[PDB]
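Enquirer: Got a structure for you, questions after.
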Amino acid sequence: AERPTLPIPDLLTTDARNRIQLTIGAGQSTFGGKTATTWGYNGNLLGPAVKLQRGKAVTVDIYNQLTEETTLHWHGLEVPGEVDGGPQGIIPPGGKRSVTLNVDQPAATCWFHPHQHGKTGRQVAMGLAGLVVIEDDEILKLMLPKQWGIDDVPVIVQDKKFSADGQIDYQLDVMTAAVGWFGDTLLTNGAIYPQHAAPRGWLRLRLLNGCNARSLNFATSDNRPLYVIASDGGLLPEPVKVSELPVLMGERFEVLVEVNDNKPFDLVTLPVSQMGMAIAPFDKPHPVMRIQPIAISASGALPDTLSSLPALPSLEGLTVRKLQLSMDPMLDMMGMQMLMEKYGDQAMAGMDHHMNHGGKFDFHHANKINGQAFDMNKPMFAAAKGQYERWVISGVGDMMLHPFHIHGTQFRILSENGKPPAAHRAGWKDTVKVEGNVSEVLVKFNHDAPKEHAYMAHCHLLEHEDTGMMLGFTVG
Ligand SMILES: [Cu+2]
Ligand SMILES: [Cu+2]
Ligand SMILES: [Cu+2]
Ligand SMILES: [Cu+2]
């Protein structure tokens, strides 16, 4: 049969009352011809792309039609804690919450997803994610590919696994609390290996790793390059040509790729060196989507310069914050043992060369920052507003992958896991790799966050977050 076409999320803008309506609800999707219960925003699975403009405010009305509590976080948006939608931003089942977003950051592709305390991994795995497209005056002048769903297309890549009855098979248990929830089925905007028909010339892909725990590495099947034009928080100063593009959980990159008549090619993900993630079929390059060239000229440009990136400031005298990530050694060893027993040696491919003892030994609080599993009631510190700070995040002590995310900012990486950042990772980021080593970022918070609606900082391997690897912090 033919491949399904790549689903395109609707691009949503405000009404005359300056409102955007988002309904959270459960419905059915089909995977491989079997129905599954799934959750979506304004539909059964995934969500729309909310379009925002710098310097304009919009109001979002969020209707929770699930039968359990949820929250809605705008990953990558710099907004006050009161509207950030972290764990404290509860929307009761059957209820509504509205937030007004005063957008004040450069053009970028951001995204949104639940942040329910202890349950973020299940609620994302069940289907909830959407996109945010921020525009500003500067980016339109570049004349990039801009026809949504034609030569400018979002690519949300996620894995799932399913039980024999067809349902999503999600579990937060000792194994997934150590290495993450991952599956054997790759979805691209919710579809299995779709095709996208693109005009001749440049195709812009807005890539999101929406997996709970799987890192990805994008490339093309015939080795044509990808031109990175933007990271999590916006445009790079100029395009950066790459042959492959690692993307951690929750990160975005925008790339341009050439489309030539008569030569279809796949976007693929290459096997990664992360525990558990190279089990067949991910032990080999795995197609993400087929690009099918159409003999109609695409009008978008790849300019030589994209934007201006300010220099790093002097570092001397800046507040230095230490964030030590850690995993309980027993539950790390028990979860890795369960992974090895299940899949064998292949669960470490590509890597470098039973009784109840009480709540002190519960894996639900086994992962920690600065010795503490996340405590919703006690922000760990008060960060300055309007001031640059150097945050130092260490994963020394274990060898798991921690894509560390900080709410309320777009930062600059100074060191990524012990090395200067790659050029396409040197601009605006909201995630930094931490794996067995130390990273340092330069952050500044432009908005307030009080104790009652604190900002979060956490590993974005969702099963780590949900079992304690998160802290709250206030600003102002
Ligand atoms: Cu996120
Ligand atoms: Cu976030
Ligand atoms: Cu982690
Ligand atoms: Cu978060």
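These residue numbers are counts, starting from 1, taken along the chain as shown.
Cβ atoms here come from the backbone N, Cα and C positions, even for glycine.
Annotation comment: Swiss-Prot describes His402, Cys459, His464 as Cu cation 4 binding site, evidence class experimental evidence. Residues or ranges marked as domain 'Plastocyanin-like 1' in Swiss-Prot (evidence: sequence analysis): 27-137. According to Swiss-Prot, the domain 'Plastocyanin-like 2' annotation covers 199-264, on the basis of sequence analysis. The feature domain 'Plastocyanin-like 3' is assigned by Swiss-Prot to 361-475. Listed in Swiss-Prot as a mutagenesis experiment, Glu78 to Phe (Swiss-Prot position 106) is described as follows: Increases oxidase activity with ABTS as substrate. For the mutagenesis of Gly276 to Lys (Swiss-Prot position 304), Swiss-Prot gives this note: Retains 20% of cuprous oxidase activity. Increases oxidase activity with ABTS as substrate. Shows dramatic conformational changes in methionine-rich helix and the relative regulatory loop. The structure shown keeps the original residue. What Swiss-Prot notes for the published mutagenesis of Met327 to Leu (Swiss-Prot position 355) is this: Almost loss of oxidase activity with 2,6-DMP as substrate. Loss of the copper tolerance phenotype. Annotation of the mutagenesis experiment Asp332 to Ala (Swiss-Prot position 360) in Swiss-Prot: Strong decrease in oxidase activity with 2,6-DMP as substrate. Loss of the copper tolerance phenotype. Experimental mutagenesis at this site is recorded by Swiss-Prot as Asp398 to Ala (Swiss-Prot position 439), annotated: Decrease in oxidase activity with 2,6-DMP as substrate.
What's the neighbourhood like for each of these?
Expert: In the three-state DSSP scheme, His402 (Cu cation 4 binding site) is classed as strand. Sequence-distant contacts of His402 (Cu cation 4 binding site), defined by Cβ-Cβ distance under 8 angstroms and a gap of at least six in the same chain, are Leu325, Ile393, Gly395, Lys433, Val434, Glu435, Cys459, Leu461, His464, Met469.
The Cβ of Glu78 (mutagenesis position) has 22 neighbouring Cβ atoms from other residues within 10 Å, across all protein chains displayed.
For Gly276 (mutagenesis position), the count of additional Cβ atoms within 10 Å of its Cβ stands at 24 [all protein chains shown].
For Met327 (mutagenesis position), the Cβ neighbour count at a 10 Å cut-off comes to 26, with all displayed protein chains included.
For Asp332 (mutagenesis position), the same-chain residues 6+ apart in sequence whose C-beta sits under 8 angstroms from its C-beta are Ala178, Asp398, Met400.
For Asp398 (mutagenesis position), the number of other Cβ atoms no farther than 10 Å from its own Cβ, over all displayed protein chains, is 18.
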Enquirer: Listed recorded positions are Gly276, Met327, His402, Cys459, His464; which sit with C-beta under 6 angstroms of ligand 3?
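Expert: Near the molecule: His402, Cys459, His464.
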Enquirer: Please report the end-to-end Cα distance in Å across the unmodelled region of 13 residues, from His353 to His354, as a whole number.
Expert: 30
Enquirer: Run through the Cβ atoms and count how many others sit within 10 Å of the one on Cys459 (Cu cation 4 binding site).
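Expert: Within a 10 Å radius of the Cβ of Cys459 (Cu cation 4 binding site) lie 30 other Cβ atoms.
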Enquirer: What does DSSP give as the helix, strand and coil breakdown of the domain 'Plastocyanin-like 1' (27-137)?
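Expert: Across the domain 'Plastocyanin-like 1' (27-137), the residues distribute as 10 helix, 51 strand, 50 coil.
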Enquirer: How big is the Cα-to-Cα gap, in Å, between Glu78 (mutagenesis position) and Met327 (mutagenesis position)?
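Expert: So the Cα of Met327 (mutagenesis position) lies 29 Å away from that of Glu78 (mutagenesis position).
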